[PDB]
Structures are given as C-alpha cells and as structure tokens.
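S.K.: Before anything else, here's the structure in question.
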Amino acid sequence: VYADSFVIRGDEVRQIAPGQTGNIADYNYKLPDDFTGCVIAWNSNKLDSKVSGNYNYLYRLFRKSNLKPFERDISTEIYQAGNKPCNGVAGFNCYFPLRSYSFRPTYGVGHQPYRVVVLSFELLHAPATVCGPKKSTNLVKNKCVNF
Amino acid sequence: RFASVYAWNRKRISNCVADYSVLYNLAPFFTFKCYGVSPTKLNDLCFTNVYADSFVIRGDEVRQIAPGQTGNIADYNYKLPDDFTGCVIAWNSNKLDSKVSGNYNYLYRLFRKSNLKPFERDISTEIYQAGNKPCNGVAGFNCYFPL
Amino acid sequence: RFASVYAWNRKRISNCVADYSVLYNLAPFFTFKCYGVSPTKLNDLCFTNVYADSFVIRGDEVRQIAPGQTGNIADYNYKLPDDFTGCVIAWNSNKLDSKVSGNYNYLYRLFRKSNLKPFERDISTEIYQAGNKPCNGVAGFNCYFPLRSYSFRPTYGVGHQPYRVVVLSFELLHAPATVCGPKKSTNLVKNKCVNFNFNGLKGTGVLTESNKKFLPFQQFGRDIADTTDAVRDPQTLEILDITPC
Amino acid sequence: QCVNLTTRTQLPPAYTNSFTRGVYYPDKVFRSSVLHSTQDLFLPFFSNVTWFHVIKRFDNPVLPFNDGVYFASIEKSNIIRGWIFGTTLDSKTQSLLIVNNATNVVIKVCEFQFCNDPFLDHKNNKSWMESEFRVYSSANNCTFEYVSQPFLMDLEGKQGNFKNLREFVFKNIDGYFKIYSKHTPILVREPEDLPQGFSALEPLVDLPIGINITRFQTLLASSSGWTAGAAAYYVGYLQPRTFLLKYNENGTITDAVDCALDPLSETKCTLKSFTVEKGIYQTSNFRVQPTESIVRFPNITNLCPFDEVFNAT
Amino acid sequence: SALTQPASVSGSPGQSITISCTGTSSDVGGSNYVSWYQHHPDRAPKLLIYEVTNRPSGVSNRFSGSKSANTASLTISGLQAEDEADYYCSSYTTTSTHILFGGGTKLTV
Amino acid sequence: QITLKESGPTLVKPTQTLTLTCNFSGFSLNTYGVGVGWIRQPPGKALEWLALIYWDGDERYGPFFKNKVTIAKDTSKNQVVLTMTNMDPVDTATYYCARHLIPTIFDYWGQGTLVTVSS
Ligand SMILES: *[C@@H]1O[C@H](CO)[C@@H](O[C@@H]2O[C@H](CO)[C@@H](O)[C@H](O)[C@H]2NC(C)=O)[C@H](O)[C@H]1NC(C)=O
Ligand SMILES: *[C@@H]1O[C@H](CO)[C@@H](O)[C@H](O)[C@H]1NC(C)=O
Ligand SMILES: *[C@@H]1O[C@H](CO)[C@@H](O)[C@H](O)[C@H]1NC(C)=O
Ligand SMILES: *[C@@H]1O[C@H](CO)[C@@H](O)[C@H](O)[C@H]1NC(C)=O
C-alpha cells in the first residue's frame, strides 16, 4: 500500500474522483479509471494559509497533451502557446507553465487550501506484506475445518 | 430577480452554441446530478428544444425537487414527470436574498382542491375551504388563505 | 393553569391516532413551523411516542426556543438541544393568564452558579452567592433571592403579554409505532369487479358469501394460485369470498 | 412481604414426550382443503417437555427460558394463576409477570426484587386466599403495564379428575411477545402422561417488551406443613422447524406432519402428500459440518507509520 | 482608521452588561474572526475571545460573545471589582491586517 | 513557558533613528505556522499595528510604514530586531511584541516599553 499527498483548493476536490476533467485532473494528477483503495481530504485553513497570503504553492496550467494516469515527474521548461518559436524569456504567446496560489483567512469556502491523501493497492495476488490485526491460531490437519 | 415557486418563469433558447464549462466555474453548485445524460458529456450533444426555469425555495425542500417524491411543494406548486429528462442545479443565496430585516416577497401554496399534473401553472388565489359550510368573502373558520 | 418555565411539566402521549388537522385549523395559534418534519405530513407519519412540553413565558422570549439561541430564558429557564426534532406552537396568553390587576403567580429564576444541560428541572430557590465570600442565613451582601415574579397585567404594552408555548417532540422510528395519522373511507361496493384498496391491499375480485365462517382472528384468504381470494370488509364485519370477473 | 418457606421438597424434574402439541395458525389467512407447507418456530413432536407437579410437596422453581415457550396447565380447581419470566429477576432487569388470580388479567414488565419463596396460597384455610399478595417488594423504573378481561377459571381447592387443560404459546419475534391460547375441557386422561390429542390453537395478543429474557417461573396458589392441591404444569421449548398442515373444507386444521423428523415423514413432506406408493424416492441432500475453524496471518507487529504521514508538517 | 468602538459602558455589580464593537461589513469581510481582549492597567493585555462565542484555556464562564451582522457584542454576567478595565475588539480585515479599535472601558457601582 | 521581553532606548531625538529588540524565550520561532508581530499604542488613543514576520522568512509590514520599519530574526539567540525611522511626537507610544497565529490572531503579549521623542 502506498499513499500520495499534496495540497489542493477545495473547489477542485471533485476532480480527484476517476472520470473527471479539468486543469488539475489533466495536467497535474490523473487517476486511472479502475481504482482500488480510496482518498481522504479535509480542510486545512488554520495551518497552511497565511494572513498576507501563501505563494509557495505551484500548479501547472499548460501542457502539450493530457498526461497518462499516475505521472509524477515535472519539467519547468518554457511553454509556447502560438506557432511563434520562443526562447529565453516568456511573453507574447509564451506562458510560464506554472502558477501560484493565494490563501487568505478572509477568503470564503472553496478557496481555503485542503490537504489530500490518496490510498491505492492491489488485492491478494502476491505474498501479502500489510495485514490487518487479528490473532493467529494453530494449524490443524486432516479434519473438516473452516480455514 | 427570481420569481416565486408558483410563478416559475419559462425561458426560450434557440439557435446558439452552448458551453457548459462556464456553468461549472461557480463554486456553490454543490447540487448537480442528472438523470438522462452524464453531466460530463454535455459538450458533445445536440438538442431540439431547451427550457430553463428559476425560483427560490427553502433549504430542506431542495431534495423534494427530484421526480417521484411526494410532499407539499412537489404536489401543489411544481413537479416533474416520472420520465423527465434533464436535471436541476441549486446553490445558496442567503448573501443576496436573505435580509436582516426580512425579505417577504416570496410566497407559496398550502391548500388546493387536489394535486396537479407536472408542467402547468396555478395563479388563482381564491380561498380554500375544508368544511361543509359555504365560506364566502374573506377568511373564516375552515376556510383559509392559500398563500 | 400551566407550569413555570423553570419547573415545566412533560407528558407522554402515545397509543392513539392524532388528528393534527383541527390543531392546525384552530385560528389563535400563531407559531407553526416544523424542522424535522413537514407541517402537513403529520397524517401519514408514525412514531414510537410524542413528547409534549407546556409552559408560560413572555412574548419577548418566544424566538429563543430555536436550537442554538442563548438568553436569560434560554440559558437558565428553558433549553433545547442542537439536534431538536419536532416543532413548537406559541400564542398570546394575556387574555386568560393575566388577572385584572396583574397575575404574579408566574416567576422565573435569575441567579445560578452555572449552566445546566437541556431538559433539567430544579425547584430550590436558595440564594446564589454573587461574590466570592460565602453567605448564610437570609438575604444579605453578595447574595439575594434568585427569583423575581413576572409583572403581567393587561394594561402593559406589546411584548409584555405572557405567551403560552407548547412543544411537540417525537422519535423517528426506532421502536414499535404508537402514534399515527387518521384515515378516511369513501364509497362501497358489493359483488362486483372494481379497483379498490383494502387495508393496504389492492383487489378487483367480487366479494361473495359462502358457508365458511371466519374465526374472530381470521381476516384474509388466499387460493391455490397464492392470490387474494377473501378479505374482511372494513365497513361491516360480514364474511366475504373474493374471485375475479 | 414474603415468608421463607424453605424446606424445599425439590423432586427431580419430570420429563414427558410431546406427541402432537405445538400446532396453531401461523397466518391470518383463510385456506380451504389445501395441504400447505410452512416454516416457523415450532415445538418438535416427541420432545422432552418438562413437567412439574405440586401437591409438604411444593415444586415451582425458576426455569431457564429460550426462544419461545409452550405452557400446558392440567387443572380442575384453578391452582395456577400466572407466570414469571425474564433473565435475572433481581430488581435490575425488567421482567414479565402475568397474573389472573381474582379480578382480571394483569401483565407487567418490571425489575422486581423477589424474595426467596414468594407465594400466593400457603394459607391456613382449606379454601385459602392470596396470602402475601404483592410478591414484589419494589418497582424501580418500569412503565410496561396492562390489565384486561379475565379468562375461564375454577373455584375452591379440588384434587384429582383434572377436566381442564390450558395450552398457551408465548413466542418472541425480535422483542415482539405474542401470546396465543387454547383450552380443552373434559380431559379423562390420567395426569401422569400427556394425552393423545391433536388440537388447533388460536392467536390472542402481541406486546412490545424487547428485553433480555432467559429464565422463568410459574405462579400458582401456614406455609410450614401445608398439603396443597394437585397442580400439573408442563413447559416446552421451540426452535426453527418446517411443518405441513392439512386444511379441511371448513377451514380448520385437522392434521400436521413434520418434515425433518424421520425419513418416512421426510418423504411424506417432499411429495406434498400424506401417503406414498411402493418404490424408491429421491430425497434431501446429505452433507457434514466442520468440527472447528482456523485462521492464519503473518506473525509481525511493527505498527504501521500512518500517524506521521497524516501529521506531517 | 475606518473601524470604531464605543469607549464607555456602565452597569451594576452582580448583574449582566454588554458592550459592542462596530465597523463596516465590507472591510471585515464575510469571515469574521471576532476577538476580544481585556486590559487592566499596569500589565499587558491577554485574550478572552478568539472565535465566535469561544474562550481558550483558563476560562471565565461569565464571559460571553455574539457576532451580529456588522457588530461584535461582549456580555458579562455577575460583575465584580475586576470589570474596571479597558476591553479591546479585534477583527481581521481585507485591505489591511488592521484592527485599530479604541477599546471599551467599563463602569460599575 | 514563553515570555516576550522588549528592550531599547526610551528617549529619542526626532532626527535620530530608533532600534528595538524583542527577546522571546519559550518557543522556537522556526516551527511551521507561528509568527510574531509588533503593536504600538500612543497615549490617549487606540493601538496601532506595525508589522509581523513569519516562521519561514515571510515579512508583512504596515501599509504606511513599509520604508520606516525593517524586521529581522535570529532563532539562534531567539531574538527579533525592528528598526523605525523619522519618528514623530505623535509616534510616541507603548510598544509590544506578540506571538501571532491564524485561528487566534494574537495570544500572548510582551509587557512593552514606552517610547517618547524629545531632545
Ligand atoms: C440479554 O442478557 C442476558 C443476561 O446476561 C445475556 O445472556 C448472556 O449471554 C452470554 C452469551 O455468551 C453469556 O456469556 C452470559 O453468561 C449470559 N449472561 C448471564 C448472566 O449468564 C444475553 O446475551 C443478552 N442478550 C442480548 C441480545 O443482549
Ligand atoms: C430468607 O432468608 C434469607 C437468608 O438466606 C434472607 O436473605 C431473605 O431476605 C429471607 N426472606 C425474607 C422474605 O426476608
Ligand atoms: C427425555 O425424557 C426421558 C423420560 O421421559 C428420559 O429417559 C430421557 O433421558 C430424556 N432425554 C433428554 C435429552 O432430556
Ligand atoms: C396458621 O396456623 C398456624 C398454626 O396452626 C399459626 O402458627 C399461624 O399463625 C397461622 N397463620 C395465620 C395467618 O392464620
């Protein structure tokens, strides 16, 4: 079992569920259609947000195509929107691939940051490692039993 | 302005290109479920006639809007057919409609001779009587104001 | 005569069919707004019991009955929880409760050490120590009588009128139902195939008479095909045998 | 108020085989001349019903209850007046009390603090009276009470020639306590053994108790050295069973057959008949059950590091 | 600034008395974060309200608060000699992180 | 437990600049989520917020005194330093240094120091 963690705005938590589309479900975090395990999300406004705002959080806006499910790597190279070749600094038809957040305590709901953890795993095909709590008993043999 | 429940306004849409992404932008659309079509596939379909109806109700009676449920608002004021196609959208508007002094321009019906089929109006405000005594003129015993 | 706000009484009503139409239809009831239920669906709702609370309070303190409301009446005199299920009815009571020169039989508590949980009743009127010094004996410094009588007379202005407030409370289907709504009967049929519902069962077979006798408990009948072929007439207690047209 | 009678002449319990008792009307439905198969809570035939006799001799102790009971009273002079039921009967758990002594039928569910030997008779007079009427000394917190019309009863202290036999069934469907009743007069059979009779039994009442109940006692009616009248009472138990019933043209039960008692009864039930022809008949499946159960999982403790993942700063 | 507060309030010991801090709804915003501090002379003020009708550890149950449409009301029950002090309102604002409330002194006799 | 202590000159010439220090003792300021700010109250009037600094080196100053004040922190000695410039007789005030949190705006205040302007 492995867990994934990040901070996303509460207005887009619905995009986490499989089968959704949007800015973050296409360029940041795509979840496969067949999914086991589940996700836990809750509001984190007392800790993450700042009175003057928080700007250290980034999110991708522009990508050449929708990314395959479960992509983690990121490249900060310059993006060109129009057909004009673009190098050095951005500008006309050249947009920076990422953008920041802004979190104020004065913001209403749907804008305060949220902390999200995602769980996923496969079911009983290989020798299991993570197991639940239950007592182990003796191994009886050659008798009608319920194993 | 949004009209009362018994005076729902019917609107005509024809010969234009519809994008439903702009609908999704607003945050408080937390009640968005559709029956005949999947909500995420509205961007690649064509229709022949579209209708929009708007009004305001209590918070606890929004669940009553869905077809099938029996109650006051769904049997006396406005209801949908069992084979309805389309869906509803609702969001909070206490910042706009609710008033500290009280906004008292929203009414609705409690008494009627019988329930009514979906998709027509009822404007007449003649008082409703329950007793056998013929109640004329103004409100009396066993004859109250429908509004 | 009603009980005091700090010493109110609660009565249990159950094992009966309540006609909520006449209570709703009686004119001088003002407050009628139900939160956990519909104000007209009381004729088709069944509950294990109905809890009634009756007491007399001031008109200026009626709006504090709602959950989460805090006030002198709503913190020391009478309380409701944050998950109230039911509704209340309030009306003016200056016509009857008040006397010609003012009825002072209605009182309320003023001073208490702390705040008690909803639906707790106390009768002691011992003086509360406002200051840190303990006091004993009779009224003195830092402690006085924690009760003051209401001043309710007809010559008083708007808002001074005593108001009689009643509370309807009930649990939602966690025990055998005792209180249910009323039903009405219309029309009758004999020996004919028509659409009708009897005691929650639809039927279109002709009811007839035969040598069979239903025992005082027997109420229904079926046939080889496991379909309805005999019921008790709700209107009169005669024997019936059912078969379609 | 109570008296410590003590000196318990506790004889070993009597046991009798129940031939055809335990049949009633399971449904409020009319059926005419149809063989109908049903499954319910029933009393199997030839089961060991527990019989106590009171005569000096006094045998009416508390007995364990389990999932509905069948009570039979064989009397001629109205000795048995009621029943005790419950789980602990010691002023902490609500308990069933039924009495029909003099005026009406009374049923309560309350946590009584019964004495060692509560009783109604143990009276000097031969005709006797309800001595120590209030067998319960307290009622802590209970609101389960009712009183209703009386039942057929007798008078005076008479011994022998028991001409009355009252058979009741008390069943508990998920707390719902249903009482069904029947009575047979003119019993000429000796009280030593259960008679050879089949009789339908009729439904009376339901009540919402919904309480822990696992043991019970009878109630019947100076204590030191008193010879009482003969009082024979049988109690039997019920469990899930399937039966077949034969309705007549009138609509009354005339006979019943068990389906899971004997192979002959099994093949009678499986053919929806009461008689069979010579030959071979296929019947129910044959299977065994496990002797116990076993579980196995990796033997490690190594508590998972969940907390720091969620509590990460 | 654009925020105000009445300075003086008077009452009687043993009873309940209230004061309020008022401003403009737009500056404070939809989210309130109403807070109230007390200050007797000769040492630093401390916090008695941090959230809507909320009081931290080291409680004094006589304290109470309530947030109206554009005001925050502080109510005191069972007055004693410790009321003769200045009580400051403090709420988050939008254009700046300012409170700038004069504070409320209390009178009793 | 945390004590907030203010240190600096009390009498300042208007042409001269002012420096002030707050030697907080009892929390590590580096903890994620805690800030510290400065509040002044001139005699005869209300208080006045000056500025505040965050744990991760994020600084917020007053809307009017951005150039006038500068803030810095030293978690090794657990101190914070504030610099004020071209002060005025109206600017004379009692100064406080205070812990700052998001749910509870300001919780614990230092005792403060008086500041007056003269020759
Ligand atoms: C109702 O109460 C009785 C009385 O305790 C419960 O009987 C217990 O059953 C468990 C089952 O394993 C035994 O271990 C206990 O010894 C029994 N109690 C006594 C006093 O012997 C019964 O289980 C309860 N039933 C419910 C549904 O709560
Ligand atoms: C009978 O004696 C016992 C002593 O074992 C006592 O506990 C009990 O209370 C006595 N009965 C009565 C009715 O007092
Ligand atoms: C049943 O009763 C008979 C006598 O009536 C006895 O011999 C037998 O042992 C009893 N068996 C059980 C299981 O109670
Ligand atoms: C019953 O009789 C016995 C002896 O005959 C006597 O001791 C006892 O008091 C009597 N009790 C009553 C209630 O008459």
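Using the numbering of Swiss-Prot, the residues shown for chain A are 395-541, in order.
Per the header of the entry, the method used was electron microscopy, 3.5 Å.
Cβ coordinates are placed from backbone N, Cα and C, and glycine is handled just like the others.
Checked Swiss-Prot, it gives:
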{"type": "MUTAGEN", "residues": "A:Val483 to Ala", "note": "Increased resistance to neutralizing antibodies"}
{"type": "VARIANT", "residues": "A:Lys444 to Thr", "note": "In strain: Omicron/BQ.1.1"}
{"type": "VARIANT", "residues": "A:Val445 to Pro", "note": "In strain: Omicron/XBB.1.5, Omicron/EG.5.1"}
{"type": "VARIANT", "residues": "A:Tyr453 to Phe", "note": "In strain: B.1.1.298"}
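Show me how these features fit into the structure around them.
M.R.: Under 8 Å, Cβ to Cβ, and six or more positions away along its own chain, A:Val483 (mutagenesis position) finds no residue.
Over all protein chains present, the Cβ of A:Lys444 (variant position) has 20 other Cβ atoms lying within 10 Å. According to its DSSP assignment, A:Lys444 (variant position) is coil.
Applying an 8 A CB threshold to same-chain residues 6+ apart, the list for A:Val445 (variant position) reads A:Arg498, A:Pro499.
In the three-state DSSP reading, A:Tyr453 (variant position) counts as strand.
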S.K.: To the nearest whole angstrom, what is the C-alpha distance linking A:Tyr453 (variant position) and A:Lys444 (variant position)?
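M.R.: A:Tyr453 (variant position) to A:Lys444 (variant position), Cα-Cα distance: 18 Å.
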S.K.: Which recorded positions (A:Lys444, A:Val445, A:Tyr453, A:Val483) come close to chain F, taking a Cβ gap under 8 Å as close?
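M.R.: Qualifying residues, whose Cβ lies under 8 Å from chain F: A:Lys444, A:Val445.
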S.K.: Quick check: in three-state DSSP terms, what is A:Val483 (mutagenesis position)?
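M.R.: Coil, per DSSP.
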S.K.: Around A:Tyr453 (variant position), how many other CB atoms lie within 10 A of its CB?
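M.R.: The answer is 19 other Cβ atoms.
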S.K.: Would you mind listing, in sequence order, any of the recorded positions A:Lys444, A:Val445, A:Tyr453, A:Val483 that have a CB less than 8 A from a CB of chain E?
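M.R.: From A:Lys444, A:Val445, A:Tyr453, A:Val483, flagged as close to E: A:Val445.
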